[PDB]
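Single-structure report; data block below.
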Amino acid sequence: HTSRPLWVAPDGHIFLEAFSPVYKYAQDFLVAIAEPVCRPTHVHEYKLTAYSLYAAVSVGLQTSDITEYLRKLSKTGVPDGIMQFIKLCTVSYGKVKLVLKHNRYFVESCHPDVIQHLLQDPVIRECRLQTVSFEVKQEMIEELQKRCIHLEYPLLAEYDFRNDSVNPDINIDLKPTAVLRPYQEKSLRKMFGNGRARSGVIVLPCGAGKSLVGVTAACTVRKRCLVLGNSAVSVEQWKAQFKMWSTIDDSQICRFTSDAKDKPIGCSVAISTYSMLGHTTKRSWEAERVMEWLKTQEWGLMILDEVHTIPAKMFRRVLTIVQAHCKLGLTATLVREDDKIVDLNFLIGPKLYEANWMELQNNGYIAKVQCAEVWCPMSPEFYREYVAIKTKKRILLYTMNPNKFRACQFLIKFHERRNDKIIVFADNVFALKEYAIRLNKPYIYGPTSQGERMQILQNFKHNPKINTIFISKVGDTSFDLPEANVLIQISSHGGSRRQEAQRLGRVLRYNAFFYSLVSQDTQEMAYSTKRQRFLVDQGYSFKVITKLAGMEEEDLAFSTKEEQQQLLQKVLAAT
Amino acid sequence: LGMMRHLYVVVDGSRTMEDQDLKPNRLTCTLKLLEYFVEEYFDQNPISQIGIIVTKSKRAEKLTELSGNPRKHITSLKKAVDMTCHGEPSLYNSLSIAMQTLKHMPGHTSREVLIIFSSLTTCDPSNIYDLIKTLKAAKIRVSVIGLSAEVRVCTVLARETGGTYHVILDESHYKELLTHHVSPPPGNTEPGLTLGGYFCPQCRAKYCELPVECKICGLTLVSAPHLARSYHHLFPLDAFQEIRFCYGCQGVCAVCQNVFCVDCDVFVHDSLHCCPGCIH
Amino acid sequence: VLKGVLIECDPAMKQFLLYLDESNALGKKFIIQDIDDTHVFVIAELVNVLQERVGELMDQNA
Amino acid sequence: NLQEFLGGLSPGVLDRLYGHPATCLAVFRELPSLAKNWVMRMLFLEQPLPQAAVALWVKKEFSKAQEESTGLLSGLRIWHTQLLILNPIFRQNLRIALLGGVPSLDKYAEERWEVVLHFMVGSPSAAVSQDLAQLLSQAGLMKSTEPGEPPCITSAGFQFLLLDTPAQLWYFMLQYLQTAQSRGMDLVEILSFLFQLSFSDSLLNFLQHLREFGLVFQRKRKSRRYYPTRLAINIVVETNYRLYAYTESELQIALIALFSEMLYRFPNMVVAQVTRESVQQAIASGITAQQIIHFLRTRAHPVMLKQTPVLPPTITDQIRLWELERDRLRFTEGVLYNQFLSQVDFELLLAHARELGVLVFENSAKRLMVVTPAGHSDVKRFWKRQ
Amino acid sequence: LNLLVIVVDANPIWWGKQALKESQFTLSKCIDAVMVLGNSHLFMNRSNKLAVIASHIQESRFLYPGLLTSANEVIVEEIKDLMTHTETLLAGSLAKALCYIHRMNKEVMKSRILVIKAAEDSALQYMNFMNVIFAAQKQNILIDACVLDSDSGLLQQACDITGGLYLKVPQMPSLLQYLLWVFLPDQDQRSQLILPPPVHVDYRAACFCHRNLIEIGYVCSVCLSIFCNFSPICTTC
Ligand SMILES: [Zn+2]
Ligand SMILES: [Zn+2]
Ligand SMILES: [Zn+2]
Ligand SMILES: [Zn+2]
Ligand SMILES: [Zn+2]
């Protein structure tokens, strides 16, 4: 009653004490059972959902293995609404199977009485055309997975890849140089559970091995992989990772990003983008012949990088264009606005593994980030106009604050004297110009080029003379930003907790630490606590700096009031 | 365990010692980690010595004579922070200065030379490949810690005399490479101990609070508590076997049959280094 | 010779009080005489309805 | 504080206060850092050492701690000048203290002290004793302003609940002792009885008041001798603003609900959350944020008392930063006067304004002098009479 | 906080010599000076601890851990039981002192050890006495020492390696006044007071065969064993 470190709430919520002697044998149970809500240093909090138990019984633990090991780690006794919910959502897993064979999708069951029940729903009858089967339509495989969860007979996507006898197993082999860390070996152990691959989503940090798990999963299924990325830079990296750890010739890692097109028809690993496979307009002739080839060959283990952009309207039509047995999703930040991540549990599969972010920091795999949110007072000449108008001009007024300018010029100087590499993320591109030419620093404006985007990015890395760089909404993906040490984010997009976990990934790739400039007593204070809403669920502590370490004593700009009055005559002149 | 060492440390003073990719002066990052290296050397080596030579403009100059002063080296490295560093160094001249006065040490020591080398070019007025036949004859073990590249003559110098050769990744790799040289590799001297604060026992030459040798009569003056820390490896203490009331903390040795506890068995063997029942 | 309760505050919050003087959100003659970029003299009967207006502005950034 | 009370006291009672096991050890136990050394140094002396010696017994660094020690050490009248020989009543009785001249006791103490604290919350299981209700209201932590069927709790009573368990008892006895001079007995025998408890006929009546809070245990309805309790000696908090509390006592749960909000309640655990709208709900009555931080550091879990600094620093200034939203717009009352074309008279009025301590704000452009209305009735007399 | 271990030199051969010397300072007029300093350490703070060790010949008994009327009646009855190889042993008592501090430091504190040495030093335990000083230096444990008649050469090195105090008393019956002056304050209050500075350090070593105190000798270069005026060959290995 003092050991057994859980608490099973009656709705469903699992509070786990991460200081018990049996924590390591109770955290390696609740990962396979529940999904993590919050993980501070002392008391974790998991959550029993319906989808989390479908991923449980997909691994070898039965329904009597789970409810007999909740009692031995209870501290309360499981309160009879968790005993019933576990029994309900685990005896109805392996009853309806969606298997494909030679480019035809098939709904298969073994118990025939389920087929006597499944064929009266008025929408399952709209996708048609012991072992009872009926052929389903490929074009609306999305709606079938919606309805099959809607009547608690869910669809599994277990590829049985050891013995299929149709697909030409290629010579992809993992080389003995890519040694994989023990958190990557635990995520792949939940995917390839019983010697059969499983379509899930694996959430590892970007500076962590998010790509090596992708190559190792392609090295294990050993069928025709197909890697998808968000940008044309991201497909230039997956080629560079498959050549590093997988021993493939140059005649099989083809790309499909419309600039080189290294014979994309007839290969074994195709690395393309979204909005290439789901380009809804009239295609070019070279692209029309490859999409005619890609639409008629069954794959195995699609890899969908940047999974959080799949539930959009265009990017989710990809999964019905291309036929694949297994579908792995690798991301770094699963959160997203508009509540469409619960949508993703049937487009791809259940959530397989989530990396403990404070555990990878404590073992040295991720840089120890000192989060800080320094907030700046408002200038009295600028607050005169901020409360006068409400119609969108006040977004310029809190990002071009003169007292916020003094906190960026001081933080740049404070780390240039420590030989740190600074990245100043700043949206609202008018504020990018008037910040990066008053300090004479390079800036990736966004409509620059492909050429000078590269040369600014590489003199930043291998040269100790150029120290800062002012990006603008470009580094909000998995780009090749060259290992910053600090990150002074100035007035980014509004209330998105996806973005401020992608800016954090630039820092962890106190060792390194990033800032967040906020003009106080404005709307940006409400925004900056809505964006740390995700990072406090990974244990990150956000300090508050009210006054800096001697800002009034160096040669900071905007000293007088006559040079402060000109900026209000420049910002308010836009309208 | 280890033996006596007479280690020279050769420091480069080339034009390329004003380069970046370190602390913003390449020489002052070398001199920063060297002052840490002298302090850590004399603590794992009680009766050893350190000489420091520099090279600049095809010439070598002995910055500090070979003496076991753990203070006179640090106050000289702090003096040479503002060196001008003009010209290219030499490796024949530096290993000739470090051989004309390292040949005359007694044969029961481990004479060594550690060359910290930043430049790529060793412009020297003679051939190097007869020094390496001479250094191998004089049993000198030359090891080089290089910067930014791998010179061919620095691998021939290391692997023929018997030392190592390594190249820096960063400043964290540079501090890790110097800590491998503080450990000693696996005759009777005449010292005089220093009772009475710090005096001299041979000629009453009073000087400051140092373990340095006598400047007048030439006798090494060491502190006997410093040599006492390097005991307990010879005739060390054995482990115990285990199967209430204790003997050390009062709340099992097989020599004197004295029952210990778990908090005492971790303390006698690790920090106390002597059995508290065996002293009776 | 006028009578009025004093208010000292942040200069950023001071311009909020000058904004309510020339916008008639509460009354007409709210500020009797501005004296300083840190201190503002207001009338006495509308202090509590002013305190809830600042508390509204402090609660639009939760 | 204890030495705050004994500093404002006459020497006519301190000499009879010094009993042998009780008082001389208690005042010696509370002496700041160095006063404990000087008493032990001249404890065995008989001839007075010269006055210039104790100034030279300390270094030049930390010389400021010398005078604040002896300012208290002479403030309690332990030595005097004598020309620094100690008091003969103090030196004799302290030398007696250097050898001169049962779970039922604990569980009763916690459940009897908890019902005293339950009187300060809304509960039908209150401490029904009419002598204690009038005891608290004259102390100033139970507002009535009426006869009242319940007694209310003022702003000072909210601060009493979050004080420490020894520290709230010393504030409670100091209001017992300050009023007992005219309703009870002498101050000397009751104060020396508490210190003798730490290690006449009217004194039995004081014992029955300690029977109500719980510091003695009778067990047989006023027998000869008593039984002292453990009261007579003198939870985790996370980065995401959650605090888990392993208590089940109903008093300790409602003390969290003053500055948090409840969202589950298991047996043997209660999880709450420190939010913005709940700390400011407590500060609006005034339980101010220096008391919230001291509430959680004295009641912390053993797993919090580890190598990290307790009460991790993100949550210890966010509670401080939520206090400062009330700190904006500090109102203060004043009266103005202006509209004079004389360029000396506004400067002439400064010589008649600052010496009363009534001026609030000073200006240098137009020179607005503001006076409080308590001091406005006499500054209007000076302006009309030159 | 502030645990103070007193190691008294309870050598029954030296104390019996002064008991018949009629020097008006016996053992019973010295253990009570430890008992007063034992009682006076338990007054300067609420949470202060105590431990007294007595150095007999071939034995070293803990005295106090077996309010002050139960803390002084134990030390009285234990001297009445212990006092009822002509050189005392001190390093066996400081070895139990570092063992008791290490256990009480596991149940949580700055500690210190006060040695009241009376007899002359025994050079035959120098190899063991120097080990318990470096074991005390690595845990910041001060080793204070007051000596009665003769300067112990081993004990002066204990107070300068660890960082304690060394004080030779000139007078026997005024022992308590020195103990209450320089050894009653703890480590933090020691920086704010004037104490007598150390006057002399006795730095010598011992031969590995004769264990004589040598000022000029011969060390080995690999064994670091200091030898007397022979130097033929390394005797150990
Ligand atoms: Zn000499
Ligand atoms: Zn033990
Ligand atoms: Zn033994
Ligand atoms: Zn040897
Ligand atoms: Zn000898």
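Numbers in chain B come straight from Swiss-Prot, and the residues shown are 55-240, 278-334, 343-350, 359-387, in order.
Including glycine, each Cβ sits where the backbone N, Cα and C put it.
Noted in Swiss-Prot for the protein shown:
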DOMAIN    B:60-236  domain 'VWFA'
MUTAGEN   B:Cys291 to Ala  Reconstituted TFIIH complex lacks p62 and has no transcriptional activity
MUTAGEN   B:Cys308 to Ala  Reconstituted TFIIH complex lacks p62 and has no transcriptional activity
MUTAGEN   B:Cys345 to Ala  No effect on the transcriptional activity of the reconstituted TFIIH complex
MUTAGEN   B:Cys360 to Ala  No effect on the transcriptional activity of the reconstituted TFIIH complex
MUTAGEN   B:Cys363 to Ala  No effect on the transcriptional activity of the reconstituted TFIIH complex
How long is the line from the C-alpha of B:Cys360 (mutagenesis position) to the C-alpha of B:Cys345 (mutagenesis position), rounded to the nearest angstrom?
11
Between B:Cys308 (mutagenesis position) and B:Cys363 (mutagenesis position), what is the CA-CA distance rounded to a whole number of Å?
48
Annotated mutagenesis positions B:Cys291, B:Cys308, B:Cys345, B:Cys360, filtered by Cβ under 6 Å to ligand 1
B:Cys291, B:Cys308
May I ask which of the mutagenesis positions B:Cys308, B:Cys345, B:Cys360, B:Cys363 have a CB within less than 6 Å of any atom of ligand 2, listed in sequence order?
B:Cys345
In whole Å, how far does the CA atom of B:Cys291 (mutagenesis position) lie from that of B:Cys345 (mutagenesis position)?
47
B:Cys360 (mutagenesis position) has how many other Cβ neighbours within 10 Å of its own Cβ?
21
Just to be sure I understand the contacts, which mutagenesis positions have a Cβ under 6 angstroms from any atom of ligand 3? Candidates are B:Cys345, B:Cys360, B:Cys363.
B:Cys360, B:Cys363
For B:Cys363 (mutagenesis position): intrachain residues, at least 6 apart, with Cβ closer than 8 Å
B:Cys382, B:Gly384, B:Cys385, B:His387
Candidates near ligand 5 among the mutagenesis positions B:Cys291, B:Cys308, B:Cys345, B:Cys360, B:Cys363, judged by a Cβ under 6 angstroms:
none
Let me know how many other Cβ atoms fall within 10 Å of the Cβ of B:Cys308 (mutagenesis position).
14
Near B:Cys291 (mutagenesis position), how many other Cβ atoms are within 10 Å of its Cβ?
20
Spatial neighbours of B:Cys345 (mutagenesis position) that are distant in sequence (at least 6 apart) but have CB under 8 A:
B:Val366, B:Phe367, B:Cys368, B:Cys371
